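*Asks:* Supplied in structure tokens, the structure appears directly below.
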Amino acid sequence: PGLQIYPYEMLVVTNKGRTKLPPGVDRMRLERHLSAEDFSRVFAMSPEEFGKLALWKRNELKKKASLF
């Protein structure tokens with residue numbers, strides 16, 4: 001049960017505004033939207049690298065992507 005992969009930019013809100021996230025988004029878990037080509041290109045790590053990381057490192061990274 002995972003959220004559909006979004007083309008990052010689909011969630012990469014670049015203009016404040018209380019915008020609404022795609023039908024089924026996870027703030028603290030936005031990464032679940034980043035495609036493998038996006039996660040790996042976003043966090044320079046294998047989508048998996050994350051599936052094995054921690055909540056902290058994950059946070060320190062997600063913030064690097066703005067998916068936090």
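The count begins at 1 with the first shown residue.
This entry, so its header tells us, was determined using solution NMR.
Using N, Cα and C of the backbone, Cβ positions are placed for all residues, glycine too.
Copied straight from Swiss-Prot:
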{"type": "MUTAGEN", "residues": "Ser66 to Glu (Swiss-Prot position 403)", "note": "Reduces F-actin bundling but not F-actin binding activity"}
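I'm curious about the neighbourhood of these features; can you describe it?
*Replies:* DSSP assigns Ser66 (mutagenesis position) to coil, not to a helix or a strand. Sequence-distant neighbours of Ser66 (mutagenesis position) (same chain, six or more apart, CB under 8 Å from its CB) are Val12, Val13, listed in sequence order.
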